[PDB]
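Only one structure is covered here, and it is reproduced in the block below.
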Amino acid sequence: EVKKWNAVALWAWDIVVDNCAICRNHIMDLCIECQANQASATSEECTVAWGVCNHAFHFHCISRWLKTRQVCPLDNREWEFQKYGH
Amino acid sequence: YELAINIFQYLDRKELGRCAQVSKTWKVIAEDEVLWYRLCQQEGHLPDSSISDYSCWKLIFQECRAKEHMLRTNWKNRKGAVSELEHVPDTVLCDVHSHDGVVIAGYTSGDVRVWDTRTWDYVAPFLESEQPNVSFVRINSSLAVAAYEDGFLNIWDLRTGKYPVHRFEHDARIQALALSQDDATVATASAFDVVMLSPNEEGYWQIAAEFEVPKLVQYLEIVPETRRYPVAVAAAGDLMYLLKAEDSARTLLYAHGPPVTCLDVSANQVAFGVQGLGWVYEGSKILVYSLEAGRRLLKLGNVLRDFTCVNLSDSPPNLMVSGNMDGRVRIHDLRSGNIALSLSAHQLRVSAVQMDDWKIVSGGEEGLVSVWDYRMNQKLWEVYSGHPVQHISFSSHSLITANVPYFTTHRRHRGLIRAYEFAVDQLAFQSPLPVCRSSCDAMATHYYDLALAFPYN
Amino acid sequence: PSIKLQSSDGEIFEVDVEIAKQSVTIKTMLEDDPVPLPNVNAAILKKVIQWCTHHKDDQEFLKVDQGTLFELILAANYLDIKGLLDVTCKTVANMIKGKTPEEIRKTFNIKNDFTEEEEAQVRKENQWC
Amino acid sequence: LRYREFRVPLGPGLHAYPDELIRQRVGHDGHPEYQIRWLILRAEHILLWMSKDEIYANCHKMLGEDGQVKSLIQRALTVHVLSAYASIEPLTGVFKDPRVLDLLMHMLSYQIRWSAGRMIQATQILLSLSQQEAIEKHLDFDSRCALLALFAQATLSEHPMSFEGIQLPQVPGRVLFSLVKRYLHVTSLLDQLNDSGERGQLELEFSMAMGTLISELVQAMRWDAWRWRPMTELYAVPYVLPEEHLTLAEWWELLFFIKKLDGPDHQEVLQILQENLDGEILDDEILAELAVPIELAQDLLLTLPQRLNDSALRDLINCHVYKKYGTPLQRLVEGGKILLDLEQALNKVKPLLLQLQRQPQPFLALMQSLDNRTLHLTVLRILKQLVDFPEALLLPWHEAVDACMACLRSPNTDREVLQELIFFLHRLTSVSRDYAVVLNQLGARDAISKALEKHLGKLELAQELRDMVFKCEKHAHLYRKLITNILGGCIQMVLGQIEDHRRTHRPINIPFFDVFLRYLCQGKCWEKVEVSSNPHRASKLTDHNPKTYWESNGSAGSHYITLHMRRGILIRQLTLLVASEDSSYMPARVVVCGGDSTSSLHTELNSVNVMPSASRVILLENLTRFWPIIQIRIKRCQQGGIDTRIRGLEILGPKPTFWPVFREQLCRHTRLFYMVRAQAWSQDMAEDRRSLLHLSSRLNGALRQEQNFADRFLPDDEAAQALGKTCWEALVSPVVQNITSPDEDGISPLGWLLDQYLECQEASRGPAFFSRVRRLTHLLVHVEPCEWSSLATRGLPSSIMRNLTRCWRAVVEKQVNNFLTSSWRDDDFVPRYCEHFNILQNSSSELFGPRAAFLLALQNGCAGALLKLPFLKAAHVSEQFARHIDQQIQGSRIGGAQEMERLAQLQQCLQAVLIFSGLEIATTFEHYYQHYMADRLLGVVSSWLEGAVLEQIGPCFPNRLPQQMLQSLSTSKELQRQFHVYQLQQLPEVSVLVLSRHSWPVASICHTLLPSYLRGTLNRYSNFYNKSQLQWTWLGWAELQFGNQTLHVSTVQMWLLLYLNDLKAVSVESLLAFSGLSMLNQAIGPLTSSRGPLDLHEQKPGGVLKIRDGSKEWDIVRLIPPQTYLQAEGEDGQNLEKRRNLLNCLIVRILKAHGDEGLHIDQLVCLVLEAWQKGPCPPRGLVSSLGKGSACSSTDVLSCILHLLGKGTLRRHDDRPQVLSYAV
Ligand SMILES: [Zn+2]
Ligand SMILES: [Zn+2]
Ligand SMILES: [Zn+2]
């Protein structure tokens, strides 16, 4: 008696990063670049960047990744800096 | 040595900017006059020149681009000059058009004026006719056309005199008028006849073709850049025809749909907007047909209210601009069909739009003219005057705007035509058109002194 | 048609004249024992022969040392053959495209003979590109 | 000093202080006026007539409680007696009549010190003195200078003005005497006018007196519509609404000249007058009206300039009513005849001298001839024998001794001409020392010293000349002081007449007012041009006509233009005027070189490239050196042309100087006058607010009167525009500042008026009320200033727009707050709210026009009124908006009669909801909108309204989740296409839509769906997905066919009906055991209806159903459980509020723990999140107790941050704009 059905799925991707998944180190720490030549000229601008897609990266990491490819690495959404409340 | 220039000829400008830092001989081969002359002329700068009359063509190539950047910054701020065609006493503005910085205007007394906005001088002559209201006016690079209320049509040649070269007479009123942007053919739409006028080999202004339509015409355009016979597009209510003057053919592009709301014709395709209707409502749409075969290419629209204007013939390749009843202007991509920008610019409906490679200029029905920079996504400025904005036309260094009526504000008027000039170092001392000239040398010297007194950038 | 060429190396190279007439000088002396060819060796000759027979209407063809490519461009300068010149200049151009002045210095064995003040002040005005 | 808190800023570091009361009178309105002195300090004075109200409104401390004997004169017929007499208080005052004039006259001829100081210490006396017939006839030179010192003491000013910008003239004593007489007469007539049929006569006498004063002063100082415009001056000038007999002013300008004719000519002109104007001619009649027709005036003008002197004609020429109805001797005279007759017959000399002093132009030409030795010795003898004549002194010697001071500076030295020059100068300076004074002022002492004392021994009398000059050194400064005092007095008087014309509206009838104002406001460079090719056309380079050009004829590169400059003239600008019409005749490379002569031309100055589109080409900027010869070479033309064409040249030398003092005075006085008038008006506007409806007529009248004055008395338009800008900026800015600022209660006059305009539109007031309000508000915003010309822009940036916008914002916010407070719980809240907002927008656009600043003010007002709501009220409002949009979207699947109108209403609602963008309610709005859109997308296929609405209100969502939902809905179709293709290539229709966390709100999905034979397709799709890129849920819907019925069910219904078809009857036990659903009751609910096929025959255990509704025997049967809407009041919103109140304390803890330096926002968010997940201080008890609402995104923390910033608990750093810190 069944002729049509619209089944819905659910894809779980549960991975609590708590880290900059670009360089895999801590998110409040410094990235690999600023960790190699530490305190050479200036290091007070290795800051964090939040995306509309609710992910956080080092500014340097995500900036160079955007120089390479123009989406977000974790979710494959068109990247956009979060400016709500900023 | 010719081997060196054979190697460097294919070399682009960018890396040519670097090869001048590796040697002195490589410097003098990277500063060749023929290479930079070719780079300059092939890029558009200084078309009708000769490699002889200037020197160090690299510095010329630098100066032209510096000048273009200065022009862009003059657009971003408001630096330049501004002028306004003066009010005609006890009359109302009725229609406005402009082709190339030359404006034509018609008033509700039978008067028709032209005025060149490219000169330091000031002559706005009246075009003679040997009482009714003017219905439509059109201007060309050489011709001027006016259609009156009693069904008459005057045609002036802007290069001979201020008297008509042809006087045509209809039987009913005139519902639409069109003039070829390049060629010298005119098209009119009386009650049920559409006719094309054109000069024969001896220049006698005869009738090229005649057609018939089943309804009243509301829009009528002429396809630009036709080889031998002109082609027109008419919009009779909910029907859209394709008139070909070759054998007086009347093709039918689109039928059995909602009424048409706007129309624009480029050399290859035609874009027009249709309402939304139905018990189960169908939204308003913009359709883009092709003139080659008559096959529809696109069908756009995601709007709750009707479209009111569209510009395709002035837009860059693969882009189109439109304005809607909710007061928003939109940029449509012709390849993918998606939206590229939706911008809330006005309060009432949008009545005129135009776009170029970096900016949009749009005028609304409440009287506002607004300029937006869609490259950086920032507003530039806006100007408010009394009545609805009816005509808008800009070039790379100038802008023309008209507010035409149908207590509105403090500064009252009855029609206002305004010109903005964003590079005053290009204003001439007299008009290229013979009719746009005078003989009272007093005024000539007056405006000459005024021109010499104006500041510099 | 068959005509012989007397090369620098002393070897004689006979080839069908018509398709080889793309060199204006050889056909010039033809319509005006072989013709002496005293400026270039045989390898360039057979290169251009198999090239012209291939091209009636050569990416890999030029994957050789720089010196021999210079010799072939100078030959086509003497040969006055449009195709050889066009293709060799095109490949050298695509070779030099997209590089830094020092990458040019690597590309064409040219040493940087510019002092430092000159190196700075040259790349302050020339920046526009 | 005394009143320091009442100063008025007149510009940058320039203020005005009220100082003191001076005079008093009755105004034109019968009320008292008070003259008040103001002081301008960064010290000048300004006198201002003010009424009592203006004093109260501008400086009220000047109020307090209310409005602030005989024989002694006969014995002199013995001067100490008269001095001790004049020592008395009323003695000299009463004795003014009995010949005290002649007494003090003969006394003046240090004993006179007391006699002249007594009465003067204890204006009409000095006037009586200055017109004594024997003032200069019977007196000496020493007492003359004593009288002049007395006068210079009388006419001093406590605060003069700088005069070192103009060339003060040199004049003899008689000129100063006449000037002092006229000045004192005018002052007496003015003060008579202040303390007062007869007044008409007084005003006529005053006008004629001041006309004569202006004429004498100007002669003594020898002072005689379409266009492009900058784009920044587009709307900078205020706009004023537009609107057969001689006027009294113009007729008086002519009566002034009629009143100075000789008896015969006067009689003849009065006869010509009596001809047309019949009757008699009386003094009180000729002036009163004597209305003349224009033709009579024109013929009178045509016959007038003949019967006049030289000065009278010099005046009449520049007049306004006239500009409306208009041997060496013979060899020198050849360029007059009376001069030759005098030179020959120099006895009938007296008539020649008399006819000479009437028109002494030949005399001046003769004396100027000196500055060749031919005529000098011929005319010096004539001059020296003319000095010896009685009345030849009347001739203007002082006006032609600039020539004499050029021979004493010439190379010719120790000659005969110098000896005779010295002798003649000696004779002239010995007959009257006044010329010694004028010489000393010219600088004759050091001149003759360096010219003869170095060469020869005092050729004739040079030592005595130097002595006399050094003697009159002292009187020179007295003469200068006197003339400058009179000039300053006349300037103050004209300023006073202007102010009186402003306060009253009586016209200005003073004859030469416009000429005097023009003089006060206003204080070739080459010998030859030589061209190479075509000489007879070089005149067209400087023709000043661009329709005429010079065309070359020569070889390529050989064309040039040569400029011979004049001596000393530097080059400020050199421009070339070309026309792009000439295609190949246009220049293409110009080189300009400079040299000392045509042969050297060595140093080139500039080289320019001309472009194909150029009209004005600048070749040389402001230079420093002087160049005798300048040559312009045209190297090559355009497109390799051979000949060139030039349309003009333009050479500009140094800028002139114009003494910029009177302009500053005019602007200062205008600004202060209007800044006082505005404060006077604001009091009337503040005491009775209804009077605001008359302000527009007053402002327009003021502007119209100012324009009418400027278009009649100012020289040009560059001044009229500056005065208009000054008047506007001074009159409107304080009025706006006053009517905009609130009061003790918190409402301003304009705010009250706009509130009435808004709230009275419901309907009363009437239409004229609204029209007048609109007129006022449109008048106030019609001028946009630019962010002479330097004088009008003197001051600070304007503050009109700022005050107006903030007032409008406050009005809008009060309205929206009243609406939201009154009705926020209603059932029809959203439609009425959107209608209110639409009314607000319409009224804003019809009050101020569609200007961006006022729309921004309106949006800020609504956004500020929305932030005064507690959390639960804002939650309820957001939920209502989301539910309304949802109902409107869903109601479109079935059509309607009026659908276009419904979609227009939806558009208005979207415009209203766009206010949430960037606030902190945006997260709650997005929450509810997701919750409804999810249930909308999984119940039907789709609607076209989804994308249409999202295109408008996309920015309102901080996470952009609905866009992702729609995109995923599109993507799933492509995934199913790919799966079908790969399935039919790698050999019960189903459609799979796969959700995720970053594309769907997966928070309310706890259960998970195997029960039937369809596991194959699901496992195939799972394998395909895992290969090309899973878990299933209880959502979705199915279409089933049941005999003659077609169905539309949910999944949790489809599976149950499948189980019922796979058996006879199934009970709840296996249902729950196999499914796990908790929900199921509401699922099997809708089957109980008549359309439902099942009957739940409850067991006597738990329940069991079977198909028993199919016994009693179409189209779609939508047996799907309908959607329910959330309730912000219930346990949903309260958990969100608890989460917000927890995040607030978390944020303030973490911020207080970092000090005043602060924290970067993107690190504050990370710290808050990492303390919320693994929270030691926020224990997991509450974090678990929250339940649905225990998840924390970054946008939630950002919304809490926005809330705190709004409350003030947090603070943004100024240097680094997105670093936060705890406050207080
Ligand atoms: Zn990283
Ligand atoms: Zn870093
Ligand atoms: Zn992401």
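Chain A uses Swiss-Prot numbers throughout; the residues present, in order, are 23-108.
Heads up, the Cβ atoms here are built off N, Cα and C, so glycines get one too.
According to Swiss-Prot, the features are:
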- A:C42, A:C45, A:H80, A:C83: Zn(2+) 1 binding site (BINDING)
- A:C53 to A: Strong reduction in ligase activity; when associated with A-56 (MUTAGEN)
- A:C53, A:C56, A:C68, A:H82: Zn(2+) 2 binding site (BINDING)
- A:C56 to A: Strong reduction in ligase activity; when associated with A-53 (MUTAGEN)
- A:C75 to A: Strong reduction in ligase activity; when associated with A-77 (MUTAGEN)
- A:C75, A:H77, A:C94, A:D97: Zn(2+) 3 binding site (BINDING)
- A:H77 to A: Strong reduction in ligase activity; when associated with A-75 (MUTAGEN)
- A:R91 to E: Impairs UBE2R2 activation by neddylated Cul2-RING(FEM1C) complex (MUTAGEN)
Local Cβ density at A:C42 (Zn(2+) 1 binding site) - other Cβ atoms counted within 10 Å: 24
In three-state DSSP terms, the structure that A:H80 (Zn(2+) 1 binding site) belongs to: strand
Listed recorded positions (A:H77, A:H80, A:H82, A:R91), ranked by Cβ neighbours within 10 Å, top entry: A:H80
Pairwise CA distance, A:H82 (Zn(2+) 2 binding site) versus A:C53 (mutagenesis position), rounded so that it is a whole Å: 8
Of A:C42, A:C45, A:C56, A:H82, A:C83, A:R91, chain D-adjacent recorded positions (C-beta under 8 angstroms): none
Candidate nearest A:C68 (Zn(2+) 2 binding site) in space, where candidates are the recorded positions A:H77, A:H80, A:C94 and distance is Cα-Cα: A:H80
Among A:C42, A:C45, A:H82, A:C94, the binding-site residues whose C-beta sits under 6 Å from ligand 1: A:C42, A:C45
Cα distance (Å, whole number) from A:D97 (Zn(2+) 3 binding site) to A:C45 (Zn(2+) 1 binding site): 17
Residue among recorded positions A:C56, A:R91, A:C94, A:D97 with Cα closest to the Cα of A:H80 (Zn(2+) 1 binding site): A:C56
Candidate recorded positions A:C75, A:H77, A:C83, A:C94, A:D97, pick with smallest Cα gap to A:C53 (mutagenesis position): A:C83
Minimum Cα separation from A:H77 (mutagenesis position), reported as the residue among recorded positions A:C83, A:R91, A:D97 that achieves it: A:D97
Rounded Cα-Cα span from A:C56 (mutagenesis position) to A:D97 (Zn(2+) 3 binding site), Å: 26
Residue with minimal Cβ packing [other Cβ atoms within 10 Å] among the recorded positions A:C53, A:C56, A:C94: A:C56
Listed recorded positions with Cβ under 6 Å from ligand 3, out of A:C45, A:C75, A:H77, A:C94, A:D97: A:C75, A:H77, A:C94, A:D97
Recorded positions whose CB lies under 6 angstroms from ligand 2, from A:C56, A:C68, A:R91, A:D97: A:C56, A:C68
Whole-number Å value for how far A:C75 (mutagenesis position) lies from A:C94 (Zn(2+) 3 binding site) (Cα to Cα): 8
DSSP-derived class (H/G/I helix, E/B strand, else coil) of A:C42 (Zn(2+) 1 binding site): coil
Minimum Cα separation from A:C56 (mutagenesis position), reported as the residue among recorded positions A:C42, A:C75, A:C83, A:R91 that achieves it: A:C83
Spatial separation of A:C75 (mutagenesis position) from A:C42 (Zn(2+) 1 binding site) - C-alpha basis, Å: 15
A:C83 (Zn(2+) 1 binding site) to A:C75 (mutagenesis position) - Cα separation in whole Å: 16
Spatial neighbours, same chain, of A:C75 (mutagenesis position) - Cβ under 8 Å, 6+ residues apart: A:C94, A:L96, A:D97, A:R99, A:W101, A:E102
Largest tally of Cβ atoms lying within 10 Å of a Cβ, found at which of the binding-site residues A:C45, A:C68, A:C83: A:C83
Cβ neighbour count (within 10 Å, all chains shown) around A:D97 (Zn(2+) 3 binding site): 18
